[PDB]
Amino acid sequence: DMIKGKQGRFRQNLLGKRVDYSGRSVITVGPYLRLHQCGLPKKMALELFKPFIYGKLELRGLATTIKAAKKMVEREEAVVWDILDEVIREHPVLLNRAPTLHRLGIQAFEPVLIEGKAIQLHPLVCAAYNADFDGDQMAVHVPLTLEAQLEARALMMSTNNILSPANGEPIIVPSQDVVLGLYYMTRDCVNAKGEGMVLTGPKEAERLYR
Amino acid sequence: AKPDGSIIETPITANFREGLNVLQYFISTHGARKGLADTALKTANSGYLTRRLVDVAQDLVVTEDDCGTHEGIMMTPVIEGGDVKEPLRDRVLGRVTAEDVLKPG
Amino acid sequence: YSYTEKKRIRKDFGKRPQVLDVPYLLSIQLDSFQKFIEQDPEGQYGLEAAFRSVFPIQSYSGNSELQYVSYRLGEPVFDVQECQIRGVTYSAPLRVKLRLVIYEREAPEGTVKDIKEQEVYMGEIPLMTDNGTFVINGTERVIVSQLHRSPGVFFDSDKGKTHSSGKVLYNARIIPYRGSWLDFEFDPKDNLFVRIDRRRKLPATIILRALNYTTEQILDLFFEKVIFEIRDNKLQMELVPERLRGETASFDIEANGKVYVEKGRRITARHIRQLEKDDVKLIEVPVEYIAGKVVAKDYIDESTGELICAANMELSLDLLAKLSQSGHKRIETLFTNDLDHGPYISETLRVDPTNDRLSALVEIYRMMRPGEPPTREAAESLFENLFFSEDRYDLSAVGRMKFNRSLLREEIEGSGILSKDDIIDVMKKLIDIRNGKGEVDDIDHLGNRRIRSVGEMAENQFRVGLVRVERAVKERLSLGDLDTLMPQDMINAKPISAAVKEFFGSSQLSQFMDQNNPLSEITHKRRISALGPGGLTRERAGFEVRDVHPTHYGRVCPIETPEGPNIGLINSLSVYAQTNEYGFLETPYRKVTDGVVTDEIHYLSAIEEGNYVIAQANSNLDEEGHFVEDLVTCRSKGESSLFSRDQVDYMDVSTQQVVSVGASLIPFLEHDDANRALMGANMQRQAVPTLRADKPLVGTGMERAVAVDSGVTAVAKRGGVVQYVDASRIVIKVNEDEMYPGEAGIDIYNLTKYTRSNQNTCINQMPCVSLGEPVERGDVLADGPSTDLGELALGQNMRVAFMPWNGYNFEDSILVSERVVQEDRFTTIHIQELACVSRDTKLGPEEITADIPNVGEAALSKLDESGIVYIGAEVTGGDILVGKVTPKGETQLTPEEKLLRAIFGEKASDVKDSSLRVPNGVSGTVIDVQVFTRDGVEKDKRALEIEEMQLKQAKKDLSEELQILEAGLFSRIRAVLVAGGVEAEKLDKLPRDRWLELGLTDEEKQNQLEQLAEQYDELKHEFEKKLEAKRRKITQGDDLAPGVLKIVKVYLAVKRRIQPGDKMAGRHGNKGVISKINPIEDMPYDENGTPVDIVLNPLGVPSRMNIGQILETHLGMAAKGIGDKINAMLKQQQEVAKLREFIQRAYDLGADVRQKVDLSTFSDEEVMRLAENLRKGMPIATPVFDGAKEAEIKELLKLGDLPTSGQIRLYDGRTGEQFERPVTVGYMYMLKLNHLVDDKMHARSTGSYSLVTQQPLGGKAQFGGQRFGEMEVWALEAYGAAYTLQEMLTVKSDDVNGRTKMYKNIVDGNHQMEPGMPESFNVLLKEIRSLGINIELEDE
DNA sequence: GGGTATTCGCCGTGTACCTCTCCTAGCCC
DNA sequence: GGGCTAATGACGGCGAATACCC
RNA sequence: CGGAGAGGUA
């Protein structure tokens, strides 16, 4: 009976494989992040990359031991912000929805350190995640070795995963707000200020509308 | 629909911009409750179905580029009755022919 | 009217006069517990019924019988409040008078001795707060009322017994109130089987054999005898026209000598009528039909008695000759064939292998009790136990009543046990159903399910306790002394106490008070759970019972239920719904006489509603209650219809009588999606009290009822004038007409101030009244949490604009102005409990001390001399609160530990640190310190100080009462002493108390002076003894577990502000998180330059159907516009006449609306205060399905001088250009749900480690990692993602050495991992190898 | 003939967490 | 004390174990 | 803390 418990070999499936270097938080929309970016709270980053931050701090000589690094990070000095920017310059992170019902349910992003306490998810990706913004909480993980990071960059990131792995075709389609904006702006009227004239490329179109 | 899943003789003749009578909202509540229970049960059963399908299909990996198998399947646009439900254009995309197609003439 | 009302009138738009006010919304709990605990002069629910059923108790021999006399409830040791603050239960002792009488042994009974144990103590039962709540361990616990099928007959359709076949079967289950279930089911072959409980079926007639019945008796009970006459060839039949329609034509029916109905056809009604008018009674029938008949009784020989025909076997020509020769002219057979009780019982008897009582009893005894070689005596005993025990097989009155109705008996009640008549009747009705003319009981019909509230369950648990004590006392009386002994020598409080305590502490219906919201409380106490001990299972589909039956109309709320795995199993009681005496629910309905709807109400039951026809609550009535409509919408069975105005039986009392209190508050409920309004109601409850209570400008009018009925509102018990107002106490000088004989003096309302609710949400009461303010009975003295001026105030009113502002509102995400954070609104206080208990250990009892080893002065500097942190100190996660130390009686340790403590410089002592530090992740300010110290432990300084504060409170209350008493006494002695000569002059210069030393003329006046002197002395003595009693109450030892010495509870207060991620949701089903705190000047602003507090995605409205929030926005815009106008006039200091006329106009707005206007209020001061409370908008009361029309809203917009479309053009404070079209701006009531972003963040890289399964788990100082479930592994698998699976499974999940070395590598400055030998693989390899199985490592 | 067509016991349980309880037991020294 | 110590108001599947028409 | 029982949320 110790050969097999539920759901099977204990250490390879349920239960329950909770893993470190991960976090979980409710999600907000950031409409300024680029498609390969996710907005991640500064405290979340600070506590997700403490070992990397310690390594950098002792690398710059700013700390002489792990105790000094602990004090240095907990004192929230302005120096650790540069350290965290360095360790997060391009270190990506993996966001997974609580139920993953298709391949895109987990995707990588480049984290941008933000104020707040929620994960600013790319607005155009949440449709692929089959998520919403109703208090539902996303989960972050950090692929923390080089080779996992590259596995994330080449494959996990939303840029390289834009078509549905179910029927092809983009899964990154504008869903509800940006589509409204475009439908409004591209509509036509039969009479309005600025009707009928000729303009030198869209140069003058932008100039005259603005 | 009503309890037992049959359509009511009198529809919900009221909008949301206009008001809803008490009995109308009562009747409408049946559908919402039915839908929510359906949602929960379908979530559970979909999880189970994903599990069984993954278990049956997981040991399958593309490992060779070409086996030279000129065998294949007839692959046609599905048409029911007079209406063409799906175009062969959609299906053919992303496949590899098992023979060299000719012109219809 | 009401004084609290006249302070702030919430304008109503209801148009139908409200006959019958909203009843007390906790009536269910109060009714249940009063029925349970009151005295009963008869056998009725409660302790009286339990005792009368269990008692008297008789010895096996000795005539030593214990007789019940009376029960009295012991006065509780504590009131509700100090039960809360001491962590004990609110319990009243139970004392019962019992007389043990011993007669002569043995003679005609006459007592030899009687010993009367008066008020024997067999347990102290919990008592209810009068707010439908039970304090169990110092916490508010509620007995969630259960909805369970009523005892009685249960006619259902068996659809799973078909086993891949049609013709769904029938079943009839007898469910006793207690005892053994009974089951009569069919089979696909029309055979009737009996299952006692679930045990394997037997033929039904076996019970009849055990019930002393012969085959002939069984056949006589069910089948009607068919008479066959021995005369002429082929014999004759006494033709019966009532047997020609229950059978087919399988014989020649003749009339006047000619066969009118030939064999082969189907007999029609026309054929029967023509035969009857032909007047033929004896018909020539073929002998084959005679053979096909099955005889109903045995027939033997007339001389030798040899059996030739026996009951329930078919006839034959040989048997015909045998009966003819033995002597027979009449033959009585069965009336068989489908229709009219077909031969199902005959088939059962053919299946039944028994024909006599003993064999049936043997079989039943063996199948109830497997093996166990049967004894007919044991079988008889078991059968009597199962269906004729008067002490453990009960149907109760409700079961008997439902049973008789299911059998449609003319009886109304009867025996609580089962009888042969009951079983034969239920079989008859089941056979009738099988015949296709009976009814199948609806499984979910509320006329077939009943409410078991707290009282019934409590008395059932007390009955079980009485059963255990009864067994004990029955053993003792027979075993015990025949001489005098005391009746308390065999009564133990342990069984009853344990049963009752378990029920009220850990039953699946004793739930913690869902206490973060007065709505939350008042709907939790009205919760109706289909689950429970005797109810459904959490997993139940159940699709019909999850779904709403059409009999829930006005009994439970169809639209309020949790969205989890138990939707529909957990209902909430309607507003007007209540429980009948039996337990079934009823709804009030106005009686409609002939065309007049009387204000008289009848509480129609669930089944009563079925027979009657009820008009809709939206009928329009003029005159004295006549419909303006000759055709009116009605409901007869659950479906709508249009019926004549003179054919309706009853009317819904209110338009809102079909929603819960949670759903009733949602405004414009008639504009939301039912599902979306369901989310809205579920989010009503989850609102958390903000920093201030803010009325909703758009409401329903039930806010006052909910606020008052819930106990969070200090309601004035007795009317009077407020003598004293303070932040903690309210002192009412009661009106003398409501004063009691003697002097009850003042009424003191102590207010709960910053006490942790069960959801860690701060509850406190703000005194809304001021000095000298008159109050009458039933008005608010102090607003509770989430309550303003006696109005339920769940959330706060925000300025809202609906437009997708720069994509920061994507799905439902909500953008908030920085102004909201400025105003500190939506700011919430939260209270933590960090319970630090001192323990008694084998190495030394733990001590709470201020001197802690190996800590600095900073940690000690926040503590007093007693080791408990100062009240009011600002602390953060990690700081020491309670200086707990455990005497380290074990000084011997491993050399490694000693070397480590020597090298690291840590202190070495014979006591180890155990202090409770602030958990990492919480902070705040300490507001309460509670010390629980049971007798035998010294009272430290903090305990002494809290005792002194409590004594000061009690002393102040008693001293104010003493003040009023001695004021009256000294006034009357002054009046006496002034009379009887000139004595007032020195009386004025003498102190008030020094009038007892001044002389008086020796008369009756002097006698009265002396008498009042003794009165003053007696009142003084009453004062000191009351103070002493309070000191005993506050000083006595806590009810603490013996292993525990003291309890030190510290309360942490955090004031959480709204911020990105907070699921701050609307009332109508609106959802969303705080998107971003964009600055005040970036907010859109109107021409006036007024920014907008909230920007909502307009995408959520046209998809989720909840356009109710848009109507709320427009109406709130109008209301706040009226508020702006009135505020401008206040700043303009307009004439009081101007305010009066404008407010009268505002309230007069709308047609057929009854709200009534000034001047009936006070001319100036009341009008001034009303305007001052109205300067932030008109609170608008909108009945859910009887509310405001769009035209009325636009009228209010005109009166506010704001746009008629509710749309005004903003300017983007970012750019500063008006948007191309005007947008919708208004005021929306928004709720901050308890899902706070601080409660949802948790992230880690290291921290807690578990055993067995090495993975981060447990704790809240650093919570564990995320469950990387198999779905996530599968998502990685579908991608070419391989390695990340390896790290998330191997190197950062389980392997401790790998995690340590890999963390070391990262700290070294390089992201390093090497596959090598997977540790889990090696473990499993050794594990398989130990099985004598070698695993080869062959490479492909 | 023989395949349904019943009866006769065991057992499994979407996703994640928040709180709570409950965990081989018999027993001779 | 303690150190040893060998079912019914879930639901569905499923093999074993019976149940039955021609 | 290893796995079962219960409420709530998503």
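Going by Swiss-Prot, the residues shown for chain A are 329-538, listed in order.
Here the Cβ of each residue, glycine as well, is placed from N, Cα and C on the backbone.
For reference, Swiss-Prot has these:
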BINDING   A:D460, A:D462, A:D464  Mg(2+) binding site
MUTAGEN   A:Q504 to P  Resistant to antibiotics salinamide A and B
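With a 10 A radius on its CB, A:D460 (Mg(2+) binding site) counts 18 other CB atoms from all the protein chains. In the structure as shown, the Cβ atom of A:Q504 (mutagenesis position) sits within 10 Å of 15 other Cβ atoms. Counting in whole angstrom, A:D464 (Mg(2+) binding site) lies 19 from A:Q504 (mutagenesis position) by their C-alpha atoms. Cα of A:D462 (Mg(2+) binding site) to Cα of A:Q504 (mutagenesis position): a span of 16 Å.
Recorded residues A:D460 (Mg(2+) binding site) and A:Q504 (mutagenesis position) have their alpha carbons 12 Å apart, per Cα-Cα distance. Taking the Cβ of A:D462 (Mg(2+) binding site) as centre and 10 Å as the limit, one finds 18 other Cβ atoms among all the protein chains shown.
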